[PDB]
Amino acid sequence: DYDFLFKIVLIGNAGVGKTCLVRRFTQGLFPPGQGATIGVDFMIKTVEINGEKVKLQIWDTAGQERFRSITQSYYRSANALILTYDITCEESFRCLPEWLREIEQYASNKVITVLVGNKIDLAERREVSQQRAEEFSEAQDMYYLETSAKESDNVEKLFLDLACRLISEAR
Ligand SMILES: Nc1nc2c(ncn2[C@@H]2O[C@H](COP(=O)(O)OP(=O)(O)NP(=O)(O)O)[C@@H](O)[C@H]2O)c(=O)[nH]1
Ligand SMILES: [Mg+2]
């Protein structure tokens, strides 16, 4: 048995690396030749946060617009949403207001949302500056972290810090 169970759902545009992120955390390896998610995928992992056993239930949703009505049906039952963009794609960033709008209608009003900028191993090809992203997230009152599923940068920290904050929330 665990001390806590939380339901985390990753969302964001197609191609931003939501799958490689979940899989790198949950399996410990960056998945080679990863293809687009069809519908929603589900993964599990139990983690120790300061002696507490926390089971994460993680839903990994399709980016592709055509699955969008179905991925949205998963929001209401989530404890947290990991909203994801790709630092090297300005449009995935520019989309974010629209995602927050969705989350407002379809997620629960107790949902925690974090923002992840993925693919920092490609930092020199970013199209959204660190400062832009931090200013957007300061405006949204949203925790922001820059990750690399590929090279592991901040992938563990992402979910372990969110678990810790979900613990505090449950108390
Ligand atoms: N350099 C680099 N490439 C990455 C990283 N994370 C994912 N990618 C790549 O970017 C592409 C998209 O990855 P994927 O995890 O499928 O993204 P997704 O957000 O789940 N897409 P979908 O919504 O279609 O399921 C893949 O080619 C994957 O290898 C990263 O941290 N760095
Ligand atoms: Mg995917």
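Quick note: numbers on chain A are straight from Swiss-Prot, i.e. 5-175, in order.
The backbone N, Cα and C atoms fix where each Cβ goes, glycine too.
Copied over from Swiss-Prot, here are the features:
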- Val20, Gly21, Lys22, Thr23, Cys24, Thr41, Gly67, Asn122, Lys123, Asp125, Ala153, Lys154: GTP binding site (BINDING)
- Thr23, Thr41, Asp64: Mg(2+) binding site (BINDING)
- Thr23 to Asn: Constitutively inactive (GDP-bound) mutant. Decreased colocalization with group A Streptococcus-containing autophagosome-like vacuoles (MUTAGEN)
- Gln68 to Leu: Constitutively active (GTP-bound) mutant. Increased colocalization with group A Streptococcus-containing autophagosome-like vacuoles (MUTAGEN)
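Taking the C-alpha atom of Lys123 (GTP binding site) as reference, the shortest distance to any of the recorded positions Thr23, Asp64, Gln68 belongs to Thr23.
A gap of 7 Å separates the Cα atoms of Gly67 (GTP binding site) and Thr41 (Mg(2+) binding site). Between the two most distant C-alpha atoms of the annotated GTP binders (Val20, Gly21, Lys22, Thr23, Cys24, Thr41, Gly67, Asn122, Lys123, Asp125, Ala153, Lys154) there are 22 Å.
Proximity of the recorded positions (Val20, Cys24, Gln68, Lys123, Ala153) to ligand 2: a Cβ under 6 Å from the molecule is found for none of them. Taking the C-alpha atom of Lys22 (GTP binding site) as reference, the shortest distance to any of the recorded positions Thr41, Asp64, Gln68 belongs to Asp64. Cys24 (GTP binding site) is surrounded by 22 other CB atoms, counting those within 10 A of its CB over all protein chains shown. Around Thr23 (mutagenesis position), the C-beta neighbours below 8 angstroms that are at least 6 residues distant in the chain are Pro35, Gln38, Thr41, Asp45, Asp64. Among the binding-site residues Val20, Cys24, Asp64, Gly67, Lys123, the residues whose Cβ sits under 6 Å from any atom of ligand 1 are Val20, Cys24, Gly67, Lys123.
Here the candidates are the binding-site residues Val20, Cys24, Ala153. The one whose C-alpha lies nearest to that of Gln68 (mutagenesis position) is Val20.
When secondary structure is read from DSSP and collapsed to three states, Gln68 (mutagenesis position) falls in the coil class. Taking the Cβ of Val20 (GTP binding site) as reference, residues of its chain lying under 8 Å away and at least six apart in sequence are, in sequence order, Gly67, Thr88, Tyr89, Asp90, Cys93, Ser96, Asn122, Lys123. In the three-state DSSP scheme, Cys24 (GTP binding site) falls into the helix class.
There are 22 other Cβ atoms within 10 Å of the Cβ belonging to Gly67 (GTP binding site). Excluding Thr23, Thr41, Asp64 themselves, the residues of that chain whose CB lies within 8 A of the CB mean position for the Mg(2+) site are, in sequence, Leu14, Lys22, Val26, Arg27, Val44, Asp45, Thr65, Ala66.
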